[PDB]
Amino acid sequence: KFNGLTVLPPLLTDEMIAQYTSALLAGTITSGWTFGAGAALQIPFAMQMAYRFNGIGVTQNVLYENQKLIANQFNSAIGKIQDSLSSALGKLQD
Amino acid sequence: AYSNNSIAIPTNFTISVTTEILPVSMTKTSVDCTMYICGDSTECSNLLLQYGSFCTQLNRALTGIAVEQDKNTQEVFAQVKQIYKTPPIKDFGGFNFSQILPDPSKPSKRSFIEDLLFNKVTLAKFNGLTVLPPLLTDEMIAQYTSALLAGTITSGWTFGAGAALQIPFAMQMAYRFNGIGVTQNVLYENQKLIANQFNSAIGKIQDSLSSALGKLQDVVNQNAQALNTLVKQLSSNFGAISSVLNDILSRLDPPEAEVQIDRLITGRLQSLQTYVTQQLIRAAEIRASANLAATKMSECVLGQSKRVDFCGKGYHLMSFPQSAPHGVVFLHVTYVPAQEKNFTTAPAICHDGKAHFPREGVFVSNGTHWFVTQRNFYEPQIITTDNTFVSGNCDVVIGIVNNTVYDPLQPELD
Amino acid sequence: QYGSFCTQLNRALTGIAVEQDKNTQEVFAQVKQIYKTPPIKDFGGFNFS
Amino acid sequence: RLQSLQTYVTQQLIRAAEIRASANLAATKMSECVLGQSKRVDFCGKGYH
Amino acid sequence: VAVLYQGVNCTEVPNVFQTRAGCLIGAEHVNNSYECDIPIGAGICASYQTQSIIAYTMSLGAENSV
Ligand SMILES: *[C@@H]1O[C@H](CO)[C@@H](O[C@@H]2O[C@H](CO)[C@@H](O)[C@H](O)[C@H]2NC(C)=O)[C@H](O)[C@H]1NC(C)=O
Ligand SMILES: *[C@@H]1O[C@H](CO)[C@@H](O[C@@H]2O[C@H](CO)[C@@H](O)[C@H](O)[C@H]2NC(C)=O)[C@H](O)[C@H]1NC(C)=O
Ligand SMILES: *[C@@H]1O[C@H](CO)[C@@H](O[C@@H]2O[C@H](CO)[C@@H](O)[C@H](O)[C@H]2NC(C)=O)[C@H](O)[C@H]1NC(C)=O
Ligand SMILES: *[C@@H]1O[C@H](CO)[C@@H](O)[C@H](O)[C@H]1NC(C)=O
Ligand SMILES: *[C@@H]1O[C@H](CO)[C@@H](O)[C@H](O)[C@H]1NC(C)=O
Ligand SMILES: *[C@@H]1O[C@H](CO)[C@@H](O)[C@H](O)[C@H]1NC(C)=O
Ligand SMILES: *[C@@H]1O[C@H](CO)[C@@H](O)[C@H](O)[C@H]1NC(C)=O
Ligand SMILES: *[C@@H]1O[C@H](CO)[C@@H](O)[C@H](O)[C@H]1NC(C)=O
Ligand SMILES: *[C@@H]1O[C@H](CO)[C@@H](O)[C@H](O)[C@H]1NC(C)=O
């Protein structure tokens, strides 16, 4: 900063980016994809997951008859991510 | 308002047309090393002759950029080999493409909107700095765009895979709706409305354009700025007594003139190299943009696209290309749900100990009954054995309700 | 008297500067409504704590 | 010192172009994986998405 | 071979055919239109199809009416 070498602030403060990400998460969990085409339409979460399964060629009753298992799987996976991160970020470091 | 037994279905749909702009190429230039650096003097050329082969190296680089420009234009536009023509009969079920078809009256076979785009970039040789003509004249590009439009309107996508197959326009639109999960009868029972919507939207585009083209303007501005700097840089001393080689041909003898001629040579080499480098970087950027534009051309226009936010906001229906000075313009026709209503839902219905699920719709209840409807458009229908399918017993599903399924066989058995 | 190299340099650097803001804007600003989640947390057993 | 400045500026321009490419790709992932379900293999992780 | 003087008016001379690309010398001008073999410029191509060199106008492709 003492040779005519200045750094400048970005336009968006980090809180603003945090707000944007929070908005995206809210949109996906409460409205599926339907907020990305028009007005935000609500729909429960079980049927959103059912539709997402149907979109890869696995019928709906497969999801329905096993919901408790998918829930436990998802919780354990996210916990393992939370652990693994607190150990990895070379791409952002370079 | 998220509640675990509530959904919100649309009722009405709205068409829309949105523009998009892309740059495809720049203006090709070629420069003379000897004329820029030395003017015309013999002595300067003789002194440069021993610096190296930098001149030749520069010329090779510039010609490389030159040929990539033609390849970019060829790639973005020359995707059809048959130059189709539209029939004189204009009956497309109420649609009206007067604006973006060729009008055979103007000398340049450009459509109305092409002409409007043309008159918005007004653009804002005596030193060895030459510009060169592109390979394709604008009429040729106009012909290519007209051919693409004819292909899409009269043959759907089927001309982009093989021989051009004709098919009316109403059923092409019906197929395009079916491809986003809205049944055909939705289109059919409302054709006059889609037609009016489309006409109004295209009219609004025609108005809005005649008001916007920053992306296509910045290229021209950057080009002109670079050339003006490269030319204005000829009037500095770089550490000599004067900045004219004719001011040094006189008033001096060779021995003590050559040092100042040396300093001028050094300055002008350094300026040329900076110009060439920045040009190379810019050309690479335009190359990236032109690859993306060709991809849009080949996915949105040739067929229907399905990857979100690639051919405009909203579900995608079709597109139309148009030209512009050193660039391309897209008009994406797309679809949007309008008027929502809240309904109560349930995953499955247990008629008699059997869990019935919907084949492709979802169960809705206005409070007094149960119907099953498609996902994107409210259209009630009665539960039957021809409309659902069974699995297991109604004991594991977290959400289940009690209703009877019609099963249209028993009454008919009499 | 060397030339206008300084000005040329400054123009280049500011060009990079403005592209940076455009990149961030493009990657994140894709939603215009800032939705909020409801206080009720019942998603069929899933847990986004 | 002129020569040093020019080298710095050039390398910065090339790096900025590279980051520009990466940011376009990131925006595409944002708009295809998150906004809707994706179906093109190996674009939003290994396995069906 | 054929020679091309870019940027110069054909009338000024340092078989002549004036193209927007520049005075072209040594080749013949025809009335047909085939695929483009090699690019001269400004919508004009040339080839050794017929033996001397010819310079013609490129044609985009065959025509049909669905
Ligand atoms: C869907 O929305 C359109 C847009 O308003 C409705 O079309 C209008 O309908 C009213 C009453 O029928 C007419 O007075 C208007 O002239 C129509 N609009 C235009 C531009 O002509 C349409 O009615 C809506 N759908 C339903 C089922 O009501
Ligand atoms: C939910 O929809 C059904 C079907 O339209 C409505 O039931 C009809 O109501 C009208 C008016 O009272 C009667 O003339 C019909 O005979 C009824 N048909 C059936 C099959 O019941 C019902 O009223 C609607 N409920 C609400 C709350 O709007
Ligand atoms: C749907 O109807 C069945 C048939 O009656 C219900 O099953 C019985 O519901 C009562 C409710 O108090 C229980 O006491 C019985 O044990 C249930 N089983 C049998 C065999 O009768 C079922 O609960 C109904 N579903 C509802 C109301 O959501
Ligand atoms: C189509 O739009 C043009 C432009 O307003 C109009 O002149 C014409 O009557 C419309 N209908 C048809 C069938 O061309
Ligand atoms: C449905 O009704 C609820 C009543 O609280 C209201 O908040 C919601 O906006 C309504 N939604 C629709 C789509 O009508
Ligand atoms: C839905 O939520 C309500 C709480 O308002 C609860 O009473 C009901 O049991 C829930 N139903 C399901 C299927 O989770
Ligand atoms: C979700 O996970 C958090 C973190 O372990 C835990 O505190 C909480 O009890 C879990 N369940 C719910 C419903 O939040
Ligand atoms: C070439 O010169 C003739 C007169 O000799 C003139 O009529 C013609 O317009 C000129 N063409 C060009 C391109 O300069
Ligand atoms: C080419 O066409 C022009 C005008 O149409 C005519 O004067 C000339 O004789 C023609 N040449 C040949 C070889 O057909």
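We're sticking with Swiss-Prot numbering for chain B, so the shown stretch reads 706-829, 854-940, 944-1146, in order.
From the backbone N, Cα and C atoms, a Cβ is placed for every residue, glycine too.
According to Swiss-Prot, the natural variant B:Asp796 to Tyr carries this note: In strain: 19B/501Y, Omicron/BA.1, Omicron/BA.2, Omicron/BA.2.12.1, Omicron/BA.2.75, Omicron/BA.4, Omicron/BA.5, Omicron/BQ.1.1, Omicron/XBB.1.5, Omicron/EG.5.1. Its own atom aside, the Cβ of B:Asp796 (variant position) has 9 Cβ atoms within 10 angstroms in the protein chains shown.
Counting only residues at least six positions away in the same chain, the Cβ atoms of B:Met740, B:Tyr741, B:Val963, B:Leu966 sit under 8 Å from the Cβ of B:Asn856 (variant position). Where Swiss-Prot documents B:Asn856 to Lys as a natural variant, the accompanying text is: In strain: Omicron/BA.1.
As a natural variant entry, B:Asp950 to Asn appears in Swiss-Prot alongside the note: In strain: Delta/B.1.617.2, Mu/B.1.621. Close to B:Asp950 (variant position) in the fold, though at least 6 residues off in sequence, lies no residue with a CB less than 8 Å from its CB.
Other Cβ atoms within 10 Å of the Cβ of B:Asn969 (variant position) number 15 in total over all chains. Reduced to three states, the DSSP call for B:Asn969 (variant position) is coil. Quoted from Swiss-Prot, the note attached to the natural variant B:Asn969 to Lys states: In strain: Omicron/BA.1, Omicron/BA.2, Omicron/BA.2.12.1, Omicron/BA.2.75, Omicron/BA.4, Omicron/BA.5, Omicron/BQ.1.1, Omicron/XBB.1.5, Omicron/EG.5.1.
With a 10 A radius on its CB, B:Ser982 (variant position) counts 7 other CB atoms from all the protein chains. Where Swiss-Prot documents B:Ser982 to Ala as a natural variant, the accompanying text is: In strain: Alpha/B.1.1.7.
B:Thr1027 (variant position) carries a helical DSSP state (H, G or I). Under its natural variant annotations, Swiss-Prot gives B:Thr1027 to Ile the following note: In strain: Gamma/P.1.
For B:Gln1071 (variant position), the same-chain residues lying six or more positions away in sequence with a CB closer than 8 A to its CB are B:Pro715, B:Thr716, B:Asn717. B:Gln1071 to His appears in Swiss-Prot as a known natural variant, with the remark: In strain: Kappa/B.1.617.1.
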Nearest of the variant positions (B:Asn969, B:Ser982, B:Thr1027) to B:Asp796 (variant position) - Cα to Cα: B:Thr1027
Three-class DSSP secondary structure - B:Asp950 (variant position): helix
Give me the count of other Cβ atoms within 10 A of the Cβ belonging to B:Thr1027 (variant position). 12
On the three-state reduction of DSSP, what should I expect for B:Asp796 (variant position)? coil
